[PDB]
Amino acid sequence: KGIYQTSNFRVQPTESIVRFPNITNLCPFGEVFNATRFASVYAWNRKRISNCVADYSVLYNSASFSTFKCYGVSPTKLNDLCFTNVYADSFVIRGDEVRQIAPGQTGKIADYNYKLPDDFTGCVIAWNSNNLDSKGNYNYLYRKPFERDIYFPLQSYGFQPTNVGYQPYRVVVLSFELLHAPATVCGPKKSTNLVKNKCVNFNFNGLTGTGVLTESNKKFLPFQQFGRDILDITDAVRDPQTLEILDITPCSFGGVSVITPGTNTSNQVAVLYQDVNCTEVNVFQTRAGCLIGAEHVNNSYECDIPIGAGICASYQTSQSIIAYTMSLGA
Amino acid sequence: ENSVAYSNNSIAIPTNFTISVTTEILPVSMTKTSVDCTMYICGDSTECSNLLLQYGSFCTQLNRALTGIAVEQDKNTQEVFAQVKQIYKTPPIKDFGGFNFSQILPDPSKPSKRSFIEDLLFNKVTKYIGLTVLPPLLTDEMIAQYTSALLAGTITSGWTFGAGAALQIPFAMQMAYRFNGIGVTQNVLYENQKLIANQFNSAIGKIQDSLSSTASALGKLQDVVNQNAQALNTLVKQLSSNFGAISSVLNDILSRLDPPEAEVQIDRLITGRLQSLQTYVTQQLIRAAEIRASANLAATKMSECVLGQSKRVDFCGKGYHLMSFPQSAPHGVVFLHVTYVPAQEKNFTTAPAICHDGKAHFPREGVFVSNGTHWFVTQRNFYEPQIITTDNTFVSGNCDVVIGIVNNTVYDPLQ
Amino acid sequence: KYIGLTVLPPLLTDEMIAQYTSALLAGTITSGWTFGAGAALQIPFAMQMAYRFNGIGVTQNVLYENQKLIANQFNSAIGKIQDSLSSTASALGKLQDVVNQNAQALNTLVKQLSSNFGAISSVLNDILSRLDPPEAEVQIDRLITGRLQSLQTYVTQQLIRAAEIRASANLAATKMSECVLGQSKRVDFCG
Amino acid sequence: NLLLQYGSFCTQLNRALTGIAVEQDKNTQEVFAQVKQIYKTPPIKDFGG
Amino acid sequence: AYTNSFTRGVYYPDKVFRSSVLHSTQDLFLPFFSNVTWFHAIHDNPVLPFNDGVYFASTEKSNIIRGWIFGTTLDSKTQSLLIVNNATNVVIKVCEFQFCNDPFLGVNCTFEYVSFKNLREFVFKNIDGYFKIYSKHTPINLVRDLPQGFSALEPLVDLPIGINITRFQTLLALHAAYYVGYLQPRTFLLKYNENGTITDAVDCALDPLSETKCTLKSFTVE
């Protein structure tokens, strides 16, 4: 005889809501990956990408690439991401030097010029380019995290089409700025319609989650992307369709506890769903939670099986589990 | 710093008292937290839950450990308050010999029928990822019925309701038993009864003024509420610490990364959060033993100090103890310990024995004293002189047997 | 014992502790229990042991008929305490235990500075001389994680040990309230 | 700069050891400080023997 | 010449909403009560260093100050940021600019952007090559000093300039007075109020009371 806390229950997400901005531009990766002349790594080139949509499938399924190594995101998942800026860095090197380009490596390129940050989050993409950049082509030249600089520190290559890693390799680094700010570069994933008051799986501008979305009364400042609770967690989000402010609430959950007289007395049972209203779940509502299968009784007895907030249960006559406000005594 | 006026011939006897109602605040229970440790460590993620099962028993014994605490907060509250098998209540008329308990008995003018002093205590005492709070078994309205039962027994029946069946006795006569408990001979109660009522009532006035004016009067309880809430803030803040992962937002790790990478990152957030949960639960287990040692002490003052009259000096607050009244407070109890304090000395000459008809004599109750001109016998804890007789005193030896004996007449009630 | 470890002074210095035990004792000698219950009332000591005899059901004339014998026995019994405390270092074994444990816990805590935990060395500044951050962070992650576990260990030991000393302090404040500021009826509580 | 990635441990450990080091003076006060005046004895030790 | 900055130069540190909460952060701020250099614009004015980042302010009624220049060598060999107010818009450019003998507004290039009774406050900082401008406009009658009292600067722009800066100067409507302060990485405590406005702050290195407020995370200390 007792009450036993057998499970915890979670109201499920009904459906998935994706709510990115109504931006339509297709990004200029094609301009970087098909530019005629590349830069020398000693003075490496850079390009912003912003306010555009980025289908990485075209790049990742291309046979044009020797490498596609990614250091804080997986290349398979890139279409399911959105972020503030990319920054593409562009240069050419000997193939035997490409392996230095990693988020903590050391070498004649990486330590003395194109150093990656210890926490770099991007993708490094490279290919042999002998049938393009070799001539010899003495113009290509080599020398702290993302540093720039002007018997001198300059050494040339001299690439000839007879040169595998003896060849010129053409290399692009995509440096994703996954800050939490205004997202301007998203994968190709279409935004859905927006659902309210009901449990949903969601993704706003790359901010993933699950919960109930409610129209907030909260005051807003035009730079606000999202808002936080009294402790450091997301309470609210700016809708990127048009700038209303929504709450997020965790989808309703609680402990599930089985009230039982002992199996030598009976095989009948009652179930308490703690900290939930029964409309989220013969039936009774208590300050402890929704109580199902117990029978509510106006009489009061000594507390046989304690439930909470003055409520107790017992097995009584035609028999059933009753639940009642406890008498403290005669 | 006080050089006490000691010498072989000198005693001080208090001529008057003050019946000081003190206040002792004890925690009795703390917030019945219940943490869904899987939803805390791995909230909404199947991919993370399938890793937490590699770490074996821990989430099961963390639910067991907290349910072990949470079940016993009602054991503490039942052991402290349910020390009576019937709910007593006062009559409508309050003929308590001049004492005014209207401020400590229920006020019917409230939706939860607490006393006026409980309504000060309930004002001066003052997060949703898997963490929850279970309700106390007894509502704070049922705690207000139990304190009214312990109190309506104590006001109409003395200790007897804790020692068998409750027996009524007029309250001015229960206080004559309370004066016998401290060795004060009860004619001192009746010959001063209104003064004792006014000191109880005025001290009750000072209790309200103290709880209205000073927040730190609840300090010991508010500190327990602050420790539990600060341990929850500290436990929740730690959801967001990196522990050496790429990030602390778990669905953003799982959206950014495929499983071969992600199962390395998530082991850092699990082994970080699980260490931060075992830290929390160990802090709660030790803090529950600090509160349970306070629940066993509050149970013990409910037994000895409300249901009885403890003989233990300074246990029932500062002074010689008369009785106590329990008031409930959020997560705790407050005892209004009524202590007799002796308050106004006179210095007397004294002698350990008196010699009369060649034989030595000694008092049956208290001591011999002199105002210098006259010799008296008087009780220990209150000056009331009596001219010495063989009904006040008993015989042994002779004047030569004793150090400090004095030659005086001991009167004969038969003359 | 100087790597970040410190001992704070007690608020009550041992001279103020000794003034309070001298005030407790000068009260207990010149005024009996009365200084606990209220304003200290002086009473001659030959009357105070006669109250203690009434507190054990032995009639007060048993003191005065034997006062020199009881005093000569009491002075002899106090005489034996000095001999006991000269010869018997094990009698202090309950204070010396606490002082040995809190030395042993700090000795263990400083032993855990020197432990490797699967890092290359326990000498943190020498790792920081040997290695660049892309390497050194993998090694210092273990030293941090080991020393953090060794504090969460030591501080759990000190919390569990503080609840044992605080049960003893409330037991000592109870013995002080009942047996110094009073007389105890509680059989086998005070001797 | 690595220890900061573990968050509120080091500050709660200081909080914990301060909870001990403050209550060592609560223990020492509740044991010894039970008397509100420093009483002292007379010059002559006439304690009946 | 100098004045005391008092409480001035507090700005929303990140694009997040918070309310009723005492958040603490480390970023470049103007340190509390620090000396600010006060310049008379009339009777011609100097070029300044830029250091980690700059607080700039003016007190106004006819709007004589109408832009800024930022860069390193200011000689067309370095790229420079130019900002101008043409009364209809803010106008922003970065170029290989060659500069006038003394620049004024007469009432390659690689970026472009477009939109006493007043106090105008502006904060300029560079972050790994990404340059942020924050601001406020507020009324005053204090003709000769900065108001000892609280106001907060909201963001206006992020400029992806990619350019080092070490020098700067302001621009004038030649056919007045202005202040400069310099930022440092002091930790702060920031009271977001019941509306989500940043109403009060503490510099966690001003004095021992201010380091106590940041230890407890509280604006009151018992």
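We number chain B the same way Swiss-Prot does; the residues here are 702-827, 854-1142, in that order.
So how was this one determined? The header says electron microscopy, 3.5 Å.
From the backbone N, Cα and C atoms, a Cβ is placed for every residue, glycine too.
In the structure as shown, the Cβ atom of B:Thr716 (variant position) sits within 10 Å of 13 other Cβ atoms. Among the natural variants in Swiss-Prot, B:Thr716 to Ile has the note: In strain: Alpha/B.1.1.7. The residue drawn here is the original one.
Here the residue is the original one, while Swiss-Prot reports the natural variant B:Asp796 to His with the comment In strain: B.1.1.318. Reduced to three states, the DSSP call for B:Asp796 (variant position) is coil. Residue density at B:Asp796 (variant position): 10 other Cβ atoms are found within 10 A of its Cβ, drawing on all protein chains shown.
Swiss-Prot lists B:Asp796 to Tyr among its natural variants, and the accompanying note reads: In strain: 19B/501Y, Omicron/BA.1, Omicron/BA.2, Omicron/BA.2.12.1, Omicron/BA.2.75, Omicron/BA.4, Omicron/BA.5, Omicron/BQ.1.1, Omicron/XBB.1.5, Omicron/EG.5.1.
Same-chain residues at least 6 positions away in sequence with a Cβ under 8 Å from that of B:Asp950 (variant position) are not found in this chain. Record note (Swiss-Prot) on the natural variant B:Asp950 to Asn: In strain: Delta/B.1.617.2, Mu/B.1.621.
Under DSSP, B:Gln954 (variant position) is assigned to a helix (H, G or I) in the three-state scheme. Taking a C-beta cut-off of under 8 Å and a sequence gap of six or more, B:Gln954 (variant position) has these contacts in its own chain: B:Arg1014. Annotation of the natural variant B:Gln954 to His in Swiss-Prot: In strain: Omicron/BA.1, Omicron/BA.2, Omicron/BA.2.12.1, Omicron/BA.2.75, Omicron/BA.4, Omicron/BA.5, Omicron/BQ.1.1, Omicron/XBB.1.5, Omicron/EG.5.1; the original residue is retained in the structure shown.
Within the same chain, the residues at least 6 positions away from B:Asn969 (variant position) whose Cβ sits under 8 Å from its Cβ are B:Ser975, B:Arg995, listed in sequence order. In Swiss-Prot, the entry for natural variant B:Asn969 to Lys states: In strain: Omicron/BA.1, Omicron/BA.2, Omicron/BA.2.12.1, Omicron/BA.2.75, Omicron/BA.4, Omicron/BA.5, Omicron/BQ.1.1, Omicron/XBB.1.5, Omicron/EG.5.1. The structure shown retains the original residue.
Natural variation at this site is recorded by Swiss-Prot as B:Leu981 to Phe, annotated: In strain: Omicron/BA.1. In the three-state DSSP scheme, B:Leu981 (variant position) is classed as helix.
According to Swiss-Prot, the naturally occurring change B:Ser982 to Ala is described as follows: In strain: Alpha/B.1.1.7.
Under its natural variant entries, Swiss-Prot includes B:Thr1027 to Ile with the note: In strain: Gamma/P.1. Around the Cβ of B:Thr1027 (variant position), 14 further Cβ atoms fall within 10 Å across all displayed protein chains.
For B:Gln1071 (variant position), the same-chain residues 6+ apart in sequence whose C-beta sits under 8 angstroms from its C-beta are B:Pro715, B:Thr716, B:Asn717. Among the sequence features in Swiss-Prot, the natural variant B:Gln1071 to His is noted as follows: In strain: Kappa/B.1.617.1.
Quoted from Swiss-Prot, the note on natural variant B:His1101 to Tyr is: In strain: Theta/P.3. Taking the Cβ of B:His1101 (variant position) as centre and 10 Å as the limit, one finds 11 other Cβ atoms among all the protein chains shown.
While the structure shown retains the original residue, Swiss-Prot records the natural variant B:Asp1118 to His with this note: In strain: Alpha/B.1.1.7. Under DSSP, B:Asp1118 (variant position) is assigned to coil, being neither helix nor strand in the three-state scheme.
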Does B:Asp1118 (variant position) have same-chain partners at least 6 apart in sequence with Cβ under 8 Å from its own Cβ, and which are they? B:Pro1140
Smallest Cα-Cα separation from B:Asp796 (variant position) among the variant positions B:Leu981, B:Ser982, B:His1101 is shown by B:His1101
Taking Cα atoms as reference points, rank the variant positions B:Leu981, B:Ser982, B:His1101 by distance from B:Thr1027 (variant position) and give the first. B:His1101
With a CB cutoff of 8 A to chain D, go through the variant positions B:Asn969, B:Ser982, B:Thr1027 and name the hits, or write none. B:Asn969
Measuring Cα to Cα, how many angstrom lie between B:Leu981 (variant position) and B:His1101 (variant position)? 97
Can you tell me the three-state DSSP label for B:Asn969 (variant position)? coil
Round to the nearest Å and give the CA-to-CA distance linking B:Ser982 (variant position) with B:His1101 (variant position). 99
Near chain A, which of the variant positions B:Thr716, B:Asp950, B:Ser982 can you find when the cut-off is a Cβ distance under 8 Å? B:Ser982
C-beta crowding around B:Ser982 (variant position), within 10 angstroms: 18
